[PDB]
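Asks: Take this structure first; my questions come after.
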Protein chains: 4
Amino acid sequence: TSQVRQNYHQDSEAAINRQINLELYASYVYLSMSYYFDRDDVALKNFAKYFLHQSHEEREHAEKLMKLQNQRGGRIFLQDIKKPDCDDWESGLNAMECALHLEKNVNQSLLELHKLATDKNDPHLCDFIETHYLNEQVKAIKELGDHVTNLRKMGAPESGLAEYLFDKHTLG
Amino acid sequence: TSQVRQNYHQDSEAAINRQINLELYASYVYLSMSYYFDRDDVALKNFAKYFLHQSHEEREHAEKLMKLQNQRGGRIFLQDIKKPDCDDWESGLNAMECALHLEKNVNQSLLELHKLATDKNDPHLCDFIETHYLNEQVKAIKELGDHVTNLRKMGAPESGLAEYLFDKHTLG
Amino acid sequence: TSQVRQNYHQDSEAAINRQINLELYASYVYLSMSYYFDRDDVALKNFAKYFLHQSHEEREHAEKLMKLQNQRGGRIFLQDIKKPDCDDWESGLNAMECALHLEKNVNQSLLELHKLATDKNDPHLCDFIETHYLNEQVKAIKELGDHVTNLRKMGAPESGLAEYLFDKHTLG
Amino acid sequence: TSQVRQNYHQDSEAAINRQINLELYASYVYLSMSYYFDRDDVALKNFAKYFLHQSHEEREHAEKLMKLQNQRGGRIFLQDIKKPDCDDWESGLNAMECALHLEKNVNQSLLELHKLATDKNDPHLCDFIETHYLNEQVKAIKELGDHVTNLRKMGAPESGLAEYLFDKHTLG
Ligand SMILES: [Cl-]
Ligand SMILES: [Cl-]
Ligand SMILES: [Cl-]
Ligand SMILES: [Cl-]
Ligand SMILES: [Cl-]
Ligand SMILES: [Cl-]
Ligand SMILES: [Cl-]
Ligand SMILES: [Cl-]
Ligand SMILES: [Cl-]
Ligand SMILES: [Cl-]
Ligand SMILES: [Cl-]
Ligand SMILES: [Cl-]
Ligand SMILES: [Cl-]
Ligand SMILES: [Mg+2]
Ligand SMILES: [Mg+2]
Ligand SMILES: [Mg+2]
Ligand SMILES: [Mg+2]
Ligand SMILES: [Mg+2]
Ligand SMILES: [Mg+2]
Ligand SMILES: [Mg+2]
Ligand SMILES: [Mg+2]
Ligand SMILES: [Mg+2]
Ligand SMILES: [Mg+2]
């Protein structure tokens, strides 16, 4: 047993490894979305900037969980990072809707993680999830919801003018 | 023979003189496009600014090739600079499409130049073309493609509002 | 066909997508190595810092290739990022030897890419690989070779003192 | 009853007084360790500095719990501060191992405190423990584990050179 390990259930250790993989998957989804908007036939540079920033944020989320695993004396086990569900994201609105779905899936995984930590009476892990992940997810979901609303109200996806002006005024 | 000349084929010398003329022609096309958007019945000042900048860039491309000709001991021979294909460029979108076609023609000429330099085993000339011209062309073509895409998506040429807002937000 | 595409062979496009995946795989190997040295039973913080920096560099390599794909009018196709070959990297010396092997595999892939670009007469892609990748690989391989040499000469892996002092004096 | 007291169980009040005593005891252990390394026949000044800093930290932990007791309207009751288990700490490695054991005992006490606060439905006290104590303990335990690992790998306690160089390079 690790000399540092204390009050850290094997199920929690495994769930943290699963969450590391999910955060890396989310980084990959956002990377794919970013370079879709960099295509010469899409050409929305601030959508590309926004999703690249989100991608780098998710990698930071993954690294913090790797740090946590070692802090608690668990052992990191990595799995393949699956490619994103889509290659062509269709429109700025469709990408925003996909990101909203992704962030609500990641949130559900974090809530399941917190339920496990609660069931195993691990208050340090509960506080870690609350402090560093749960409100970040609530803010991300709210921001993406706001973006989806505005794009819909402006007339996207059919209005290429709507996505152009949203790119300039909200994401610029 | 020039006291500096070494490994510089006569065919390469001639091809450089042809490329000087083509760069000056491209400068002239962009100058014509610029002042079209300065007409009181067109009146898109940032299209005019953008194409004037492109025009001055092409003159710099031509001057660098003149410098290269003398560096290698070839002799500059100048020809008439032909007037651009059009007097009236119709719309911001049409001018962007014409510039895209121009830059892909200039790129093809540079690729033919590089093939000649390769066939004559002139690595200095190959490196000159690669370093100073080929990625500049790839960037220019990509930028013009992006501009054409956005103008189309926004509803140009029919939407005078589209070209107005592109002038402000992308070229401003 | 993409409006920007010119002199870009379909085989080159596919080879760039394969190289994107390889750079992301290398990012993942170095991420795994980094957090191995963050374990409480390994505890070499400057090895961990060094490999995390290398990991972020590889992600930058991947992003630049994604940018290139779009610059040339190819289409990015992503694949799963395979997990690294190992979970436990055994020692600082063993991790350095694995990184040396990785970088020489990545170099071989880049050389095959350059041979393809040469065979398809794509001087822009040749210059891209030369400018942004080939000397970076030669420098990386030389640095890792130097590190392996010093660790061996100092008495690693058996000497925990050797790896400790290398961590402080070379990687600190 | 105190005019401020609300939702503060008598068992929680007593457990906080016990935790005050434990934090003061930990301050005393680290003070003793510090001046052991100040002996002329031990003479490891950075071990002495490190443990004196830890000692002052524990006194700050105790004072914050005294503040909490009064914030919630409980009444501080102090007990004797027991002398540390040892007078001679033998070596830098042995002192680090003793500190690791101490911090894992203090953590266990804090986890028992949190379980009590949870059982008494005291979310303010739960949050206090999580915010100010539980991650501090996880970080302390991880740091001490790292230090023990390095000293072992370097050849301590038998190698006086190992402890000398650790004193300079890790604790300096
Ligand atoms: Cl367990
Ligand atoms: Cl519209
Ligand atoms: Cl559209
Ligand atoms: Cl000749
Ligand atoms: Cl309109
Ligand atoms: Cl109009
Ligand atoms: Cl082809
Ligand atoms: Cl030794
Ligand atoms: Cl060892
Ligand atoms: Cl030394
Ligand atoms: Cl009570
Ligand atoms: Cl010795
Ligand atoms: Cl000794
Ligand atoms: Mg995340
Ligand atoms: Mg699959
Ligand atoms: Mg030019
Ligand atoms: Mg004529
Ligand atoms: Mg690389
Ligand atoms: Mg596999
Ligand atoms: Mg070459
Ligand atoms: Mg304490
Ligand atoms: Mg006694
Ligand atoms: Mg709670």
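The residues of chain A that appear here are 6-177 by Swiss-Prot count, in order.
Per deposition record, X-ray crystallography, 1.6 Å.
Cβ atoms are placed via backbone N, Cα and C, with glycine included.
Straight out of Swiss-Prot:
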DOMAIN    A:11-160  domain 'Ferritin-like diiron'
MUTAGEN   A:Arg23 to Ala  Abrogates interaction with NCOA4. Fails to localize to punctate lysosomal structures
MUTAGEN   A:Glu28 to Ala  Reduces iron binding and oxidation rate; when associated with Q-87
BINDING   A:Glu28, A:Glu63, A:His66  Fe cation 1 binding site
BINDING   A:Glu63, A:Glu108, A:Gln142  Fe cation 2 binding site
MUTAGEN   A:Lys87 to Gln  Reduces iron binding and oxidation rate; when associated with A-28. No effect on iron binding but the oxidation rate is severely reduced; when associated with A-108
MUTAGEN   A:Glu108 to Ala  No effect on iron binding but the oxidation rate is severely reduced; when associated with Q-87
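Walk me through the surroundings of each of these features.
Replies: The residues of the domain 'Ferritin-like diiron' (A:11-160), classed with DSSP into helix (H, G, I), strand (E, B) and coil, number 114 helix, 1 strand, 35 coil.
Around A:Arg23 (mutagenesis position), taking its Cβ as the centre, 14 other Cβ atoms fall within 10 Å, counting all chains.
Of all the Cβ atoms in the protein chains shown, 24 others lie within 10 Å of the Cβ of A:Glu28 (mutagenesis position).
Contacts of A:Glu63 (Fe cation 1 binding site) defined by a Cβ separation under 8 A and a same-chain sequence distance of 6+ are given as A:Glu28, A:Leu29, A:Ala31, A:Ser32, A:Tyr35, in order along the sequence.
Here the Cβ of A:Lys87 (mutagenesis position) has 16 other Cβ atoms within 10 Å, regardless of which shown protein chain they belong to.
All protein chains shown were included, and the count of other CB atoms within 10 Å of the CB of A:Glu108 (mutagenesis position) stands at 23.
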Asks: Rank aside, I only need the closest one: which of the recorded positions A:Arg23, A:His66, A:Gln142 has its C-alpha nearest to that of A:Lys87 (mutagenesis position)?
Replies: A:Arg23
Asks: Between A:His66 (Fe cation 1 binding site) and A:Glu108 (mutagenesis position), find the distance joining the two CA atoms and give it rounded to the nearest Å.
Replies: 13
Asks: Quick one: which residues besides A:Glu63, A:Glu108, A:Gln142 have a Cβ within 8 Å of the Fe cation 2 site's Cβ centroid, in sequence order?
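Replies: Apart from A:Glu63, A:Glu108, A:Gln142, the close residues are A:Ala31, A:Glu62, A:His66, A:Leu107, A:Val111, A:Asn112, A:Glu141, A:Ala145, A:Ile146.
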